[PDB]
There are 2 protein chains.
Amino acid sequence: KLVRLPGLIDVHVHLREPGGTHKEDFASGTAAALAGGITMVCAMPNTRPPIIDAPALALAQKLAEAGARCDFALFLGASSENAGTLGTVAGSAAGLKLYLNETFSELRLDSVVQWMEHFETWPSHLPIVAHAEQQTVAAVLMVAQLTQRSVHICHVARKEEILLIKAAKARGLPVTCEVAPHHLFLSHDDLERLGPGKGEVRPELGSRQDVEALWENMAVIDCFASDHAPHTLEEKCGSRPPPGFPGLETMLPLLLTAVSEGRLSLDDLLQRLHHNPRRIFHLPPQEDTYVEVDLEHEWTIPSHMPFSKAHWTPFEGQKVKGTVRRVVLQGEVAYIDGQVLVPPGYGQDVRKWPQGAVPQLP
Amino acid sequence: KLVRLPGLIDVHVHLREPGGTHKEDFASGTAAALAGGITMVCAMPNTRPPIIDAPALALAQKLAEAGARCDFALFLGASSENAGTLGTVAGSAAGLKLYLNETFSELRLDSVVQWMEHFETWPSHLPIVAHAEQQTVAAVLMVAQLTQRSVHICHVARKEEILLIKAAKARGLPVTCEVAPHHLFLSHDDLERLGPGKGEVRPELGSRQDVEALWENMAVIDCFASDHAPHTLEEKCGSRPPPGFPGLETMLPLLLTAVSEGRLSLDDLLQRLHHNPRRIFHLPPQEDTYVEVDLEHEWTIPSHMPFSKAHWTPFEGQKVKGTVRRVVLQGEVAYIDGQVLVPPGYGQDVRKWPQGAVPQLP
Ligand SMILES: O=C(O)c1[nH]c(=O)[nH]c(=O)c1F
Ligand SMILES: O=C(O)c1[nH]c(=O)[nH]c(=O)c1F
Ligand SMILES: [Zn+2]
Ligand SMILES: [Zn+2]
Ligand SMILES: [Zn+2]
Ligand SMILES: [Zn+2]
């Protein structure tokens, strides 16, 4: 018997279009999403050009509307120049992403004062998410408190970070967070197999104690999100390997395996891949949309998944129990047993739906 | 300018049909819901006969399908006899309600062992909610831990209770809770005006310190829910006054006033009347459903609201800023400026929708 799930949401993907389409584009990345049981994605802004101004957002919107096979929202990215300039387009974005650790020059913030300025100028009712590692989690939480608003922490990867967030939540602070599958299912123990190129990711793979701490503190994790960060094997194995793993096609199989093993419940999974993404980012429901999964069939992750142009995966060799069998999106069969059946352009910008606008006071 | 809200959900109403229809029926209670900006309600099982077996649920389902003007789900109620007998109908109910303090004989549980039996036999993927006051909150939390599952605490009304729940959440325990408007906007200070009959409610009105504690610990409150508990003025002012307040028509105006005053944000309100009710009870979205409210218009709550057959309200005399102007339900105008425009029977049982079934493992 198949299990029917609602349309799952991944609030953290890199679809590389514009500017990196040999790694991934909207069409191939959203095919990977559908194959992973994901019917709506939020795409990060560190493209080339980066989505840091209204013209770049306008271009990305059209590229996504023409290429996406599932529904989507597009993040804006904070820069050292664009605080106080995004007000007219802010409501059309998934949210504002701050890169507070390593990034490309155009997204680099050189001073916490620049973080303050973004928290002060970005509309207070709209989401802010941050790449914020180790101490940076505490620092950006401080900025959120000074500006009296919420923040969402991307890919929490360390015992240090989840315990800090746990302490903040105990004090009633408005902070939510997401965890990516590689930080639950990979660790330092895998670096010998992966090698130093493939193993490059930010946040880096943690210790076994880091991984154990995230599982022990599942109650503190609001969302799962893949941080789908595709690069080709040539790039990952070359002289300056970029950080990141592809993950859309492997997320749900990995987590369904954990569910089968009693590590978390089916509800725990659906809170973290459906309900909490909806409520943190004010994402609308998807009419006549659902995912049918098979929890009985055991298989081994191969050297590459069928759809991501990354054409490699760090989870190769792991045994999983859980398969996406069928995806229905907006009343149409979008995916069945390895075949994507909706064309590029079938997906839509959920922020343009009346029910996708973020409610605000007049 | 009007503000567009999603369809709000009240997970705790008493609609009195069958058996108490002079107090309220499905048609009048759901009219009150729509006038309060509420498009889906979860109806408690302490009717006459109480909804404690499959035949009674079958009757209530038809009465609701014929009378409800908004969408709904129906709770089953725990009794001293029905543990282990509800398995075939459990998935069709909103959840299982346990009355752990005062109640009618048919819903009275005389031993914590009976609570254990319900937690052991009720399907583990389906909701359990409890009327659990003071120590009873800790006791039912203990039963939840022994049976390794979650519990939702109805109408938290005391500093003692919210602090206990706060401590449980800090330990990672799966507990959620709701707070009713009278415990945020009324207190002991109002008992002289109300009198001892009108003022009867369970949980009773709290001290100013209780009320202040709930506001201070808003982060711990998952849901708002009215505990709409209608009785006629004759009953409230008579020789054996039943406990309870009507509240569907006054909830949102009261909370919108608080939002206008900066006591909580619009998002805080929508998490507690839309997103968290959805995710705790696995309630489906409502297609083409939304509520338009006006935050500018000031008015004073009268001696009775237009629709509840209770025909009185404990909030008489309070000044509010916030009005439900229009409700659209499933693509039809359901309410405009005091006029309900959908007939009895327009509402449906959301648990019969494919997307309203609670996902479970095979
Ligand atoms: O875009 C990427 O590849 C990327 N990869 C990572 O591993 N971390 C990032 O923060 C990032 F932006
Ligand atoms: O049904 C009612 O009137 C009712 N009224 C209350 O004040 N508390 C209850 O727990 C209840 F079931
Ligand atoms: Zn990142
Ligand atoms: Zn990323
Ligand atoms: Zn009660
Ligand atoms: Zn009640």
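Using Swiss-Prot numbers, chain A covers 1460-1821, in order.
Cβ atoms are placed via backbone N, Cα and C, with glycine included.
Some features that Swiss-Prot has for this protein:
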{"type": "ACT_SITE", "residues": "A:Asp1686", "note": "active site, for DHOase activity"}
{"type": "BINDING", "residues": "A:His1471, A:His1473, A:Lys1556, A:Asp1686", "note": "Zn(2+) 1 binding site"}
{"type": "BINDING", "residues": "A:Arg1475, A:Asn1505, A:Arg1661, A:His1690, A:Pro1702", "note": "(S)-dihydroorotate binding site"}
{"type": "BINDING", "residues": "A:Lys1556, A:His1590, A:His1614", "note": "Zn(2+) 3 binding site"}
{"type": "MUTAGEN", "residues": "A:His1471 to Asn", "note": "Abolishes dihydroorotase activity"}
{"type": "MUTAGEN", "residues": "A:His1471 to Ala", "note": "No zinc-binding and no catalytic activity"}
{"type": "MUTAGEN", "residues": "A:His1473 to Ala", "note": "No zinc-binding and no catalytic activity"}
{"type": "MUTAGEN", "residues": "A:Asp1512 to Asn", "note": "No change in catalytic activity"}
{"type": "MUTAGEN", "residues": "A:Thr1562 to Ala", "note": "Abolishes dihydroorotase activity"}
{"type": "MUTAGEN", "residues": "A:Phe1563 to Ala", "note": "Abolishes dihydroorotase activity"}
{"type": "MUTAGEN", "residues": "A:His1590 to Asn", "note": "No catalytic activity"}
{"type": "MUTAGEN", "residues": "A:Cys1613 to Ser", "note": "Reduces dihydroorotase activity"}
{"type": "MUTAGEN", "residues": "A:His1642 to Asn", "note": "11.5% of wild-type catalytic activity"}
{"type": "MUTAGEN", "residues": "A:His1690 to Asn", "note": "3% of wild-type catalytic activity"}
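Mapped onto this structure are the features recorded in Swiss-Prot.
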residue: A:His1473; record: mutagenesis position; DSSP class: coil
residue: A:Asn1505; record: (S)-dihydroorotate binding site; DSSP class: coil
residue: A:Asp1512; record: mutagenesis position; DSSP class: coil
residue: A:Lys1556; record: Zn(2+) 1 binding site; DSSP class: strand
residue: A:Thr1562; record: mutagenesis position; DSSP class: coil
residue: A:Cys1613; record: mutagenesis position; DSSP class: coil
residue: A:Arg1661; record: (S)-dihydroorotate binding site; DSSP class: coil
residue: A:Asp1686; record: active site, for DHOase activity; DSSP class: coil
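In the three-state DSSP scheme, A:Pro1702 ((S)-dihydroorotate binding site) falls into the coil class. Checking each of the recorded positions A:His1473, A:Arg1475, A:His1590, A:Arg1661 against A:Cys1613 (mutagenesis position) by C-alpha distance, the shortest gap belongs to A:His1590. Sequence-ordered, the extra residues of this chain that approach the Zn(2+) 3 site, with Cβ no more than 8 Å from the Cβ center of A:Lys1556, A:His1590, A:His1614, are A:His1471, A:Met1503, A:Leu1557, A:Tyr1558, A:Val1588, A:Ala1589, A:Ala1591, A:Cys1613, A:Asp1686. For the recorded positions A:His1614, A:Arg1661, A:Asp1686, a Cα to Cα distance of within 10 angstroms from A:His1471 (mutagenesis position) holds for A:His1614, A:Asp1686. Proximity note: of the listed recorded positions (A:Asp1512, A:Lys1556, A:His1614, A:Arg1661), A:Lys1556, A:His1614, A:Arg1661 have a CA within 10 Å of the CA of A:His1590 (mutagenesis position), given in sequence order.
Counting every protein chain shown, the Cβ of the residue listed as 'active site, for DHOase activity' has 28 other Cβ atoms within 10 Å.
Long-range neighbours of A:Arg1475 ((S)-dihydroorotate binding site) (same chain, six or more residues apart, CB within less than 8 Å of its CB): A:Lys1482, A:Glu1483, A:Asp1484, A:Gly1488, A:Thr1506, A:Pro1689. Sequence-distant contacts of A:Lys1556 (Zn(2+) 1 binding site), defined as residues of its own chain at least six apart whose C-beta falls under 8 angstroms from its C-beta, comprise A:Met1503, A:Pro1504, A:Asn1505, A:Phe1534, A:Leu1535, A:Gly1536, A:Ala1537, A:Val1588, A:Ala1589, A:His1590, A:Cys1613. When Cα-Cα distances from A:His1642 (mutagenesis position) are compared across the recorded positions A:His1614, A:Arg1661, A:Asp1686, A:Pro1702, the shortest belongs to A:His1614.
In this structure, the recorded positions under consideration are A:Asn1505, A:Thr1562, and the one with the smallest number of other Cβ atoms within 10 Å of its Cβ is A:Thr1562. In sequence order, A:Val1472, A:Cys1501, A:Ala1502, A:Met1503, A:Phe1534, A:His1590, A:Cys1613, A:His1614, A:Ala1684, A:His1687, A:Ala1688 are the same-chain residues whose CB sits within 8 A of the CB centroid of A:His1471, A:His1473, A:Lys1556, A:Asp1686, the residues recorded for Zn(2+) 1 being left out. Taking the Cα atom of each, the residue listed as 'active site, for DHOase activity' and A:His1473 (mutagenesis position) are about 7 angstrom apart. Distance from the CA of A:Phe1563 (mutagenesis position) to the CA of A:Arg1661 ((S)-dihydroorotate binding site) is 13 Å. Spanning the residues A:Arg1475, A:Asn1505, A:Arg1661, A:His1690, A:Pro1702 that the record associates with binding (S)-dihydroorotate, the maximal Cα-Cα distance equals 17 Å.
Checked against A:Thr1562 (mutagenesis position) by C-alpha proximity, the recorded positions A:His1473, A:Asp1512, A:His1614, A:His1690, A:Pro1702 yield A:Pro1702 as the nearest. A:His1590 are the mutagenesis positions among A:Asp1512, A:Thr1562, A:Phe1563, A:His1590, A:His1690 whose C-beta comes within less than 6 Å of an atom of ligand 3, given in sequence order. Using a 10 Å Cα-Cα cut-off from A:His1690 (mutagenesis position), none of the recorded positions among A:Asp1512, A:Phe1563, A:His1614 qualify.
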